[PDB]
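Have a look at the structure below before the remarks.
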Amino acid sequence: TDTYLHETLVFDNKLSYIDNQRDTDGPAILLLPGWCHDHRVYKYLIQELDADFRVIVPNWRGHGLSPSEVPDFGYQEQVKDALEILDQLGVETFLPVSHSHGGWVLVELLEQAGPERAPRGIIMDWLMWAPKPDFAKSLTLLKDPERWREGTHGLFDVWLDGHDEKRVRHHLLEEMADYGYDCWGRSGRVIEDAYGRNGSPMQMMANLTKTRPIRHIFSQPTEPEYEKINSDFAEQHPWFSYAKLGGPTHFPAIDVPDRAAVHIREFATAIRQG
Ligand SMILES: [Cl-]
Ligand SMILES: [Cl-]
Ligand SMILES: [Cl-]
Ligand SMILES: [Cl-]
Ligand SMILES: [K+]
Ligand code: NA
């Protein structure tokens, strides 16, 4: 898998990124990570899509195999960083797919790149409603330099949802181990600011200048109340759809990769018929 790992200079910063350079018909699949983890979250999903698609996975600033402290930024910078990589690689049309709060990047990426470049988007397991007390409390903890690690552990609890999932545990306890408070504090502040200023992902997506097909595929929250906001938003908006995947954890890219692929392929094939 470290064949496709590349590094390049983006404005000030050196950013690492996956690229299989696969020469084939568009669109590119742009796999966007969330906060405080990297391309490794997508290693099983990359396997599913490798042969048939060109797959690109940009790591954010201070994210990668060797995490490093960097000056503050947010999702607007993540967008620019992603587009700069897309230019350097000479990629035109792409299908973005986000994990959790990489969705803020995805929904602003849709806005700036526009529907001819990015005609559709898949968001994975991303809390559609404005923060409930439990999650709100987590972000509070995350921002606190005294309790940030206690904060991440509270998330790992929720995310694993009482499951001894071998692969997702490896991601959280080994592949996210190196990420310190510079990331986690930053993610807390940006995410909280993202809800407050855009209201919610649903608000943000509905407020697009050019609305277009988006699908929300998720495995949690598992409650009937959460499906309902998803189906109510679906009723109300022709372009919105969703799929409940019934996988164990917060990371469908890892534990039900075959299923995540199936919805990406559907969208890719839909784009390929203009
Ligand atoms: Cl995230
Ligand atoms: Cl919640
Ligand atoms: Cl969070
Ligand atoms: Cl389309
Ligand atoms: K719909
Ligand atoms: Na567990």
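Since chain A takes its numbers from Swiss-Prot, the residues it shows come out as 2-275.
Per deposition record, X-ray crystallography, 2.7 Å.
Including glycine, each Cβ sits where the backbone N, Cα and C put it.
Positions annotated as active site, proton donor/acceptor by Swiss-Prot: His251. Around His251 (mutagenesis position), the same-chain residues at least 6 positions away in sequence with a Cβ under 8 Å from its Cβ are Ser101, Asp126, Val159, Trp160, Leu161, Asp162, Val169, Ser220, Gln221.
Counting Cβ atoms from all protein chains shown, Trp160 (substrate binding site) has 19 others lying within 10 Å of its own Cβ. Per Swiss-Prot, the feature substrate binding site maps to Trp36, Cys37, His38, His100, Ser101, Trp160.
Counting every protein chain shown, the number of other Cβ atoms lying within 10 Å of the Cβ of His38 (mutagenesis position) is 24. The secondary structure of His38 (mutagenesis position), as reduced to three states from DSSP, is coil rather than helix or strand. Here Swiss-Prot notes a mutagenesis experiment, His38 to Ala, with the remark: Strongly reduced affinity for substrate. Reduced enzyme activity.
Counting every protein chain shown, the number of other Cβ atoms lying within 10 Å of the Cβ of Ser101 (mutagenesis position) is 23. Annotation of the published mutagenesis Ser101 to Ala in Swiss-Prot: Strongly reduced affinity for substrate. Strongly reduced enzyme activity; the original residue is retained in the structure shown.
Under mutagenesis, Swiss-Prot gives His102 to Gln with this note: Reduces enzyme activity by about half. Long-range Cβ proximity for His102 (mutagenesis position), meaning a same-chain Cβ under 8 A and a gap of 6 or more residues, is found for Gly35, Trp36, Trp127, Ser188, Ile192, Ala195. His102 (mutagenesis position) falls within a helical segment according to DSSP.
The annotation that Swiss-Prot gives for the mutagenesis experiment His102 to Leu reads: Strongly reduced enzyme activity.
In Swiss-Prot, a published mutagenesis experiment is listed as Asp126 to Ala, annotated Strongly reduced enzyme activity. Summarising the environment of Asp126 (mutagenesis position), the number of other Cβ atoms within 10 Å of its Cβ, over all protein chains shown, is 25.
Secondary structure at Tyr196 (mutagenesis position), taken from DSSP and collapsed to helix, strand or coil, is helix. A sphere of 10 angstroms centred on the C-beta of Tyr196 (mutagenesis position) encloses 21 other C-beta atoms. Listed in Swiss-Prot as a mutagenesis experiment, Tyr196 to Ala, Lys or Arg is described as follows: Strongly reduced affinity for substrate. Strongly reduced enzyme activity.
The Cβ of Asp233 (mutagenesis position) has 11 other Cβ atoms within 10 Å, all protein chains considered. Where Swiss-Prot documents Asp233 to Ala as a mutagenesis experiment, the accompanying text is: Reduces enzyme activity by about half.
According to Swiss-Prot, the mutagenesis experiment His251 to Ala carries the annotation: Abolishes enzyme activity. Reduced to three states, the DSSP call for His251 (mutagenesis position) is coil.
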Tertiary neighbours of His100 (substrate binding site) (same chain, Cβ under 8 Å, six or more apart): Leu33, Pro34, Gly35, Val42, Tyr43, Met125, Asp126, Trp127, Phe252, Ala254
Substrate site span - longest C-alpha distance across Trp36, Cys37, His38, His100, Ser101, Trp160, in Å: 14
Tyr196 (mutagenesis position) versus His38 (mutagenesis position) - Cα distance in angstrom: 21
Surrounding CB atoms that lie within 10 Å of the CB of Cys37 (substrate binding site), all protein chains: 24
Cβ-Cβ neighbours of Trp36 (substrate binding site) (radius 10 Å): 23
Listed recorded positions adjacent to ligand 1, that is, members of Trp36, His38, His251 whose C-beta is under 6 A away: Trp36
